[PDB]
Amino acid sequence: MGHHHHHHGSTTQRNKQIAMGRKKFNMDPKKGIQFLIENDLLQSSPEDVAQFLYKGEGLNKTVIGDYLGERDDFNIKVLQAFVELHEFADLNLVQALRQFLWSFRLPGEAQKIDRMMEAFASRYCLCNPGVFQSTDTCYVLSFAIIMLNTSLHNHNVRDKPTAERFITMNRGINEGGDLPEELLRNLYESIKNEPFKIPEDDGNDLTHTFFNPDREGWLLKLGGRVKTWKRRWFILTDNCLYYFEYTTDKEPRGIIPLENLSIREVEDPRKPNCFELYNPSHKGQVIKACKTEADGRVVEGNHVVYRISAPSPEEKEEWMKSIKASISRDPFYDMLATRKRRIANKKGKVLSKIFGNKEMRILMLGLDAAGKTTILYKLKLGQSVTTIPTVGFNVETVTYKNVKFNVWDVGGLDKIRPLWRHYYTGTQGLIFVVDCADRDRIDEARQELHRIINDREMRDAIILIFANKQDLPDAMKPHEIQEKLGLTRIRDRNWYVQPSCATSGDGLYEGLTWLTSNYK
Ligand SMILES: Nc1nc2c(ncn2[C@@H]2O[C@H](COP(=O)(O)OP(=O)(O)OP(=O)(O)O)[C@@H](O)[C@H]2O)c(=O)[nH]1
Ligand SMILES: O=P(O)(O)O[C@H]1[C@H](O)[C@@H](OP(=O)(O)O)[C@H](OP(=O)(O)O)[C@@H](OP(=O)(O)O)[C@H]1O
Ligand SMILES: [Mg+2]
């Protein structure tokens, strides 16, 4: 182009809104219809909503029936307009029912069925005057036809009615008199030859493969220290906001754990539809995040805010609503920030560059509840804290006996584990933490450990196992852990099992001592 002017194409955003509206409708018809109206994709009149449902493009027909059956004044009007879009003139009652029953699936509730079939019968009689002496006659015969369809075509009904049985069953239905024999015979024969074809409701799959996502879409984002704008594909899921360079990427460019953040609308002189992620309680403090460098190594973010531009005000509103709903809120996060800041030493920079001290990159992994975060902050803050499950990661640098340990504590919940591999690059020591009282999950821990250490990026890492929770009754001892984690086989790697109690601190310094002694 020569000018990198950021322009998105209307086709992208409009098709996305169309797809969004349909998705919403299929979950909740009232909410989908409201979304489409707000997004100027549907007009608000009963007639306009009726045309939308009648076309029913990509709409669940059971959901259409649910909505049309409702007692609401608006819904009643939609229903009448819906039946008016059906042309029943010059069709017999079976043929008219075939048509109508293609357009929606009958709801289960008797009062809803009645409203819809009354509306149908009224429409049929207006289209075909003189055929039936009343709407009631038409309505009742419609159900005689439906019952016939069941009797003839459902194998659970043993005795199949003949034409003559169907004719005589309907004696007197025409306001006391009989309908024409040949009319009833024609209806019978039509149903006998072809059952009602019913649109059975389907299910569709998802486009991408990542974690089940709350929202995804393209946004422009401003850099941290270097204030440059980049187009990124964002995925919001499981209390984390991820971003990628391309939809085809299979690893994130950035990860933002949504811990005690807030959202504000901002005005920007050059980009439209902007909002910011920020921490209201710690103004000016760096937001926890990580991003990938050219060589694949994950590093900490430098943002005090995340300014983001959406391609439309509608998508801005969607993203703000979604992100707000996905924020993990908890005093724990404020507790960590406050305690860290108190013992924050500015001098550490001027001393770290002077001692020019080398250090050690650590990846700390293990099943959820193993004790990882407790260990991290026991080391970082010199105290045992009451933790909550980690949705993304925690990262802290700890100085211990002349070595600076950069420790990445990654969440161990099921859903997060496929992401562990992301953090491998650059790892010099693995800390694998195990709950020694959890015999139900020790084999699972073994499986995870070996997947990690067999990875091409983890071949050189020394391995420290924290055999944690030694304070608990009947907790597995280090020798049992050695066996149960299958470490005895592995004779070509440098590993050690350190007994620990993270809550008292027992064994933690001993583990860090081992790391320093064995790192080459
Ligand atoms: N009895 C006992 N409990 C511990 C010990 N260490 C940690 N815990 C407790 O175990 C629970 C989980 O500990 P966490 O540090 O949050 O575990 P985690 O590995 O970070 O879990 P994720 O964040 O899901 O990955 C918490 O209630 C801790 O207080 C220990 O040595 N003994
Ligand atoms: O691409 P250039 O112009 O060099 O600038 C980069 C990008 O804006 C990065 O965004 P992305 O990671 O999406 O590529 C950003 O990382 P963030 O992802 O943390 O915003 C960097 O922030 P700093 O490293 O803070 O300067 C910034 O230096
Ligand atoms: Mg944790």
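We count from 1, first residue shown onward.
Structure method, as recorded: electron microscopy.
Even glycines carry a Cβ here, placed using N, Cα and C.
Here is what Swiss-Prot says about this protein:
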DOMAIN    25-154  domain 'SEC7'
MUTAGEN   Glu109 to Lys (Swiss-Prot position 161)  Impairs epithelium polarization
DOMAIN    212-328  domain 'PH'
MUTAGEN   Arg225 to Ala or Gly (Swiss-Prot position 277)  Reduces phosphatidylinositol 3,4,5-trisphosphate binding
MUTAGEN   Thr228 to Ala or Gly (Swiss-Prot position 280)  Reduces phosphatidylinositol 3,4,5-trisphosphate binding
MUTAGEN   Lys230 to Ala (Swiss-Prot position 282)  Reduces phosphatidylinositol 3,4,5-trisphosphate binding
MUTAGEN   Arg253 to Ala (Swiss-Prot position 305)  Abolishes phosphatidylinositol 3,4,5-trisphosphate binding
MUTAGEN   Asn302 to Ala (Swiss-Prot position 354)  Slightly reduces phosphatidylinositol 3,4,5-trisphosphate binding
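Where Swiss-Prot records a feature, it is marked here on the structure.
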residue: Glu109; record: mutagenesis position; Cβ neighbours (10 Å): 12
residue: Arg225; record: mutagenesis position; Cβ neighbours (10 Å): 9
residue: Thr228; record: mutagenesis position; Cβ neighbours (10 Å): 9
residue: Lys230; record: mutagenesis position; Cβ neighbours (10 Å): 14
residue: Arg253; record: mutagenesis position; Cβ neighbours (10 Å): 17
residue: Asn302; record: mutagenesis position; Cβ neighbours (10 Å): 13
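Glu109 (mutagenesis position) is 58 Å away from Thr228 (mutagenesis position) when you measure Cα to Cα. Of the candidate mutagenesis positions, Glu109, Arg225, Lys230, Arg253, the one lying closest to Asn302 (mutagenesis position) when CA atoms are compared is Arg225. Between the alpha carbons (Cα) of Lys230 (mutagenesis position) and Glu109 (mutagenesis position) lies a span of roughly 52 Å.
Mapped onto three states, the DSSP output places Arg253 (mutagenesis position) in coil. Calculated from their C-alpha atoms, the gap between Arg253 (mutagenesis position) and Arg225 (mutagenesis position) amounts to 16 Å.
Here the Cα atom of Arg225 (mutagenesis position) is found 60 Å from that of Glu109 (mutagenesis position).
Under the DSSP three-state reduction, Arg225 (mutagenesis position) is assigned to coil, being neither helix nor strand.
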